[PDB]
There are 2 protein chains.
Amino acid sequence: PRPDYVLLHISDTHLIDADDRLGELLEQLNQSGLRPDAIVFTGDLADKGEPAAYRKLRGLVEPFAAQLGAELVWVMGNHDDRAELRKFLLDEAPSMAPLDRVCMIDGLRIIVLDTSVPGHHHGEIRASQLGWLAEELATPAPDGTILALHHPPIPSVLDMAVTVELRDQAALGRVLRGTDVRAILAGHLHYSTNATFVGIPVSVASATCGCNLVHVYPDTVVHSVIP
Amino acid sequence: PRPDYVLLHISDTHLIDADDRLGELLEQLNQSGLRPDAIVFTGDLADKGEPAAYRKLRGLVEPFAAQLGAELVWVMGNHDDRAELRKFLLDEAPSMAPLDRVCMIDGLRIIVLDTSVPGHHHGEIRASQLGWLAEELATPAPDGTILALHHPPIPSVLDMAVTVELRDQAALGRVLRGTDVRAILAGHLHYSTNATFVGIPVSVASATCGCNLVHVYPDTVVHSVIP
Ligand SMILES: [Fe+3]
Ligand SMILES: [Fe+3]
Ligand SMILES: [Mn+2]
Ligand SMILES: [Mn+2]
């Protein structure tokens, strides 16, 4: 069966040997002959949100994505810095506003949401963002929506995770319920995990410092873990 | 958060170094301090369905499960033999009837289904089994149902997989739709994969020759991949 879309889901690169780890992955993905429609990086791109790390990340990943004709989708994590990411990864004016955006890949909507809280490790979504999200989802996409964020809306199975988990998941749940969100892509946990959130499948990719393949069929979304 | 139930999801042990691989896993799980309510093995237990392999499997796994007070849940795979498994793993009279069974873990229903076809590698579910399954699911379990089987009802992302995939998934889908089946546990693929089937989350554990942790919360089921 041919999927409608193929995505690559990578997370938690933590660049500041993370350079070798990511380099080795990209080289391995290049040799596979995989041709993704988009490559989605679900946060913690730079370990300390360093300008130099973003420059290195961009230098490694942009030629890889260009070779494949794949859209690059960057997401904020708790380790990242909004202003330095905008500047050195995106070529956008520095700002501390949430990195929220919408990207249509043919008929497939990818929504990037920013769960990060500046100077903190836990996750939160502000009122402005929920409203923005609700308004966007009021119009259905032809092939539905993939929501990409950092902190997963799933129960913490480790005590260590609870202190840095996504807070106020109920409010997000109220926005997402009944929408065309078909899957939520996340990171943060540094091990491969899946669950549902208000009936929506959530898939967490492990850290790079493997990744996931995402096959979007007409009726289901398949997430495969690539070590 | 405390889950309602903890399950261990292991698959594709292929015993006939698979002995060392499984031994090393069980020892590792024992050191973790994990106390599962059940341990579910989703098929391909013996590589050639050998009596000796089932004896070895039983010898390795029964003391492990006994130490933890965990229920053992065995599932048929394409590599297994129904008669030899019944005899040497279960202490049951030899039979080639499908290995279908129901196990209540407090309020949680685990249904074991047999997708294997004797002498063949692909998956099928017979009419007798669908009827049996439909009748069982007509009564809801207090905490819903986990369906455990070998061949996953998810699209084959590899060409090699298509020839040995589960056939006639539509019929199974018709039975499961609207039931209290909250999750489907599967194997067969030999890599970690998740998707939905008729709105129901399906989680495939990789092979042993790691495994998954399953945390059942009141409102969601979390699957975590343990390398
Ligand atoms: Fe991280
Ligand atoms: Fe197998
Ligand atoms: Mn994080
Ligand atoms: Mn198999």
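Sequence positions for chain B are given in Swiss-Prot numbering; the residues included correspond to 10-25, 36-228, 248-265, in order.
Positions of Cβ are set from backbone N, Cα and C atoms, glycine also.
What Swiss-Prot says about this protein:
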- B:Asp21 to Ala: 90% decrease in bis(pNPP) hydrolysis. Does not affect cAMP hydrolysis. Strong decrease in interaction with the cell wall (MUTAGEN)
- B:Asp21, B:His23, B:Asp63, B:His209: Fe cation binding site (BINDING)
- B:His23, B:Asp63, B:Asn97, B:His98, B:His209: AMP binding site (BINDING)
- B:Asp63, B:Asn97, B:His169, B:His207: Mn(2+) binding site (BINDING)
- B:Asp66 to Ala: 25% decrease in bis(pNPP) hydrolysis. 70% decrease in cAMP hydrolysis. Decreases interaction with the cell wall (MUTAGEN)
- B:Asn97 to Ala: Loss of bis(pNPP) and 3',5'-cAMP hydrolysis. Strong decrease in 2',3'-cAMP hydrolysis. Slight decrease in interaction with the cell wall (MUTAGEN)
- B:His98 to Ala: 40% decrease in bis(pNPP) hydrolysis. Strong decrease in 3',5'-cAMP and 2',3'-cAMP hydrolysis. Abolishes pNPP hydrolysis. Decreases interaction with the cell wall (MUTAGEN)
- B:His140 to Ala: No change in activity (MUTAGEN)
- B:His169 to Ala: 50% decrease in bis(pNPP) hydrolysis. Does not affect cAMP hydrolysis. Decreases interaction with the cell wall (MUTAGEN)
- B:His207 to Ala: 75% decrease in bis(pNPP) hydrolysis. Does not affect cAMP hydrolysis. Decreases catalytic efficiency and shows lower affinity for both linear and cyclic substrates. Almost completely abrogates interaction with the cell wall in vitro (MUTAGEN)
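Proximity to B:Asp66 (mutagenesis position), defined by a C-alpha to C-alpha distance within 10 angstroms, is shown by the following recorded positions from B:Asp21, B:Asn97, B:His169, B:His207, B:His209: B:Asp21, B:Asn97. Residues B:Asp21, B:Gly62, B:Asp66, B:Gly96, B:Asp99, B:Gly206, B:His207, B:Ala226 surround the recorded AMP site, their Cβ atoms falling within 8 Å of the Cβ centroid of B:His23, B:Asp63, B:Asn97, B:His98, B:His209, which are themselves excluded. B:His207 (mutagenesis position) sits 7 Å from B:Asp21 (mutagenesis position), taking the CA atoms of both as reference points. With respect to B:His209 (Fe cation binding site), the closest of these mutagenesis positions in Cα terms is B:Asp21, chosen from B:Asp21, B:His98, B:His169. Within the same chain, residues at least six positions away from B:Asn97 (mutagenesis position) with a Cβ under 8 Å of its Cβ are B:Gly62, B:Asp63, B:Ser135, B:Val136, B:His139, B:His140, B:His141, B:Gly142, B:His169, B:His170, B:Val183, B:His207.
Of all Cβ atoms in the protein chains displayed, 28 besides its own lie within 10 Å of the Cβ of B:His207 (mutagenesis position).
By neighbour count, meaning other C-beta atoms within 10 Å, the densest spot among the recorded positions B:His23, B:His169, B:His209 is B:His169. Ranking the recorded positions B:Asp21, B:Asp63, B:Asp66 by other CB atoms within 10 A of the CB puts B:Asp66 at the bottom. Under 6 Å, Cβ to nearest atom of ligand 4: this is the test, and of the recorded positions B:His23, B:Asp63, B:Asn97, B:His140, B:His207 it is passed by B:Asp63, B:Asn97, B:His207.
Its own atom aside, the Cβ of B:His140 (mutagenesis position) has 14 Cβ atoms within 10 angstroms in the protein chains shown. Across the break of 10 residues that separates B:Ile25 from B:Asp36, the C-alpha atoms are 9 angstrom from each other.
Ligand 2 lies under 6 Å from the Cβ of B:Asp21, out of the mutagenesis positions B:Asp21, B:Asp66, B:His169.
Gap check: 19 residues are unmodelled from B:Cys228 to B:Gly248, and the C-alpha separation across it is 9 Å.
For the Fe cation site, the Cβ centre of B:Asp21, B:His23, B:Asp63, B:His209 serves as reference, and the other residues of the chain with Cβ at most 8 Å from it are B:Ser20, B:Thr22, B:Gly62, B:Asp66, B:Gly96, B:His98, B:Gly206, B:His207, B:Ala226, B:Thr227, B:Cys228.
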